Amino acid sequence: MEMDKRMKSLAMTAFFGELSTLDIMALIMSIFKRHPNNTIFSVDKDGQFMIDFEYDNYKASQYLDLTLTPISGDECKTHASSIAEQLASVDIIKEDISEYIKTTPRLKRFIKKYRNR
């Protein structure tokens, strides 16, 4: 019944602000080989759209100390564009995680910094 302390720390310190909600979803997959139970279309304080990812008892947005409200039907038209981008990314991620990491510098770094004795 836990969010990994090390990851949370890295996301909030060494990578503060660099990581998106999809990023976290990716890292979790890559590092813990664990997948979301489901998806949550959502939006933040400033109204930026973002897919969130629900696990056992925590959301990916929580590794980033983020406060997201679910999306309203009315908003769904406003964000159609972003919704597509992100849905795309998720597929690319789901398709070859290993490749996605190698290809995305921020994520490669994070995996490195994550593996320190």
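Backbone N, Cα and C atoms are what each Cβ position is placed from, and that goes for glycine too.
A mutagenesis experiment is reported in Swiss-Prot for this position, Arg109 to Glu, and the note states: Loss of viral membrane assembly. Same-chain residues at least 6 positions away in sequence with a Cβ under 8 Å from that of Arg109 (mutagenesis position) are, in sequence order, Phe15.
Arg109 (mutagenesis position) falls within a helix when secondary structure is assigned with DSSP.
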